[PDB]
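**Q** Quick one: structure below, then a few questions.
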Amino acid sequence: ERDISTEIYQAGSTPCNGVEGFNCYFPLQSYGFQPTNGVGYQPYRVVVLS
Amino acid sequence: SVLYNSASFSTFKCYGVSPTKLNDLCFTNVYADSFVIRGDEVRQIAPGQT
């Protein structure tokens, strides 16, 4: 199953109501593929054959 | 629930534990370190900064 629609996640009290106020983090987060980091931060392409 | 009914905060971040999982799991050795800093230094209080 693939999830396309993203909504404002609520982490505690204060209802977000789709405005992102207090305790309303964003579901999508960026990575950081840079060669100046460590080994674990490097990108890895994974293919699953079922 | 005794933190969001009489005091408003600004930054709240729990590293290593989800903020919504503080009700089912127990705790051990609860230490509170309180201090006062500058607004431009709030980003410097995190495990892995400079």
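Going by Swiss-Prot, the residues shown for chain B are 366-415, listed in order.
Cβ atoms are placed via backbone N, Cα and C, with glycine included.
Sharing the feature lines straight out of Swiss-Prot:
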- B:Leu368 to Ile: In strain: Omicron/XBB.1.5, Omicron/EG.5.1 (VARIANT)
- B:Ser371 to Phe: In strain: Omicron/BA.2, Omicron/BA.2.12.1, Omicron/BA.2.75, Omicron/BA.4, Omicron/BA.5, Omicron/BQ.1.1, Omicron/XBB.1.5, Omicron/EG.5.1 (VARIANT)
- B:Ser371 to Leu: In strain: Omicron/BA.1 (VARIANT)
- B:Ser373 to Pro: In strain: Omicron/BA.1, Omicron/BA.2, Omicron/BA.2.12.1, Omicron/BA.2.75, Omicron/BA.4, Omicron/BA.5, Omicron/BQ.1.1, Omicron/XBB.1.5, Omicron/EG.5.1 (VARIANT)
- B:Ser375 to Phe: In strain: Omicron/BA.1, Omicron/BA.2, Omicron/BA.2.12.1, Omicron/BA.2.75, Omicron/BA.4, Omicron/BA.5, Omicron/BQ.1.1, Omicron/XBB.1.5, Omicron/EG.5.1 (VARIANT)
- B:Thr376 to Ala: In strain: Omicron/BA.2, Omicron/BA.2.12.1, Omicron/BA.4, Omicron/BA.5, Omicron/BQ.1.1, Omicron/XBB.1.5, Omicron/EG.5.1 (VARIANT)
- B:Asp405 to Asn: In strain: Omicron/BA.2, Omicron/BA.2.12.1, Omicron/BA.2.75, Omicron/BA.4, Omicron/BA.5, Omicron/BQ.1.1, Omicron/XBB.1.5, Omicron/EG.5.1; complete loss of interaction with host integrins (VARIANT)
- B:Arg408 to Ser: In strain: Omicron/BA.2, Omicron/BA.2.12.1, Omicron/BA.2.75, Omicron/BA.4, Omicron/BA.5, Omicron/BQ.1.1, Omicron/XBB.1.5, Omicron/EG.5.1 (VARIANT)
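Buried or exposed, and what's around them? Tell me for each listed feature.
**A** In the three-state DSSP assignment, the secondary structure recorded for B:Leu368 (variant position) is coil. Contacts of B:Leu368 (variant position) defined by a Cβ separation under 8 A and a same-chain sequence distance of 6+ are given as B:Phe374, in order along the sequence.
Just so you know, the Cβ of B:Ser371 (variant position) picks up 6 other Cβ atoms within 10 Å once every protein chain is counted.
For B:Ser373 (variant position), the number of other Cβ atoms no farther than 10 Å from its own Cβ, over all displayed protein chains, is 8.
A coil conformation is recorded for B:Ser375 (variant position) in the three-state DSSP classification, outside any helix or strand.
When Cβ atoms from all protein chains are considered, those within 10 Å of B:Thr376 (variant position) total 8, not counting its own.
The Cβ of B:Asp405 (variant position) has 7 neighbouring Cβ atoms from other residues within 10 Å, across all protein chains displayed.
Under the DSSP three-state reduction, B:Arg408 (variant position) is assigned to helix.
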**Q** Tell me the Cα distance separating B:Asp405 (variant position) from B:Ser373 (variant position), rounded to the nearest angstrom.
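**A** Cα-Cα, rounded: 19 Å.
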**Q** Counting every protein chain present, what is the number of Cβ atoms, excluding its own, within 10 Å of the Cβ of B:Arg408 (variant position)?
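**A** Summing over all protein chains shown, B:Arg408 (variant position) has 9 other Cβ atoms within 10 Å.
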**Q** Who sits close to B:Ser375 (variant position): which same-chain residues at least 6 apart have their Cβ under 8 Å from its Cβ?
**A** none
**Q** At the level of the C-alpha atoms, what whole-angstrom distance separates B:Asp405 (variant position) and B:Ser371 (variant position)?
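**A** That separation, Cα to Cα, works out to 26 Å.
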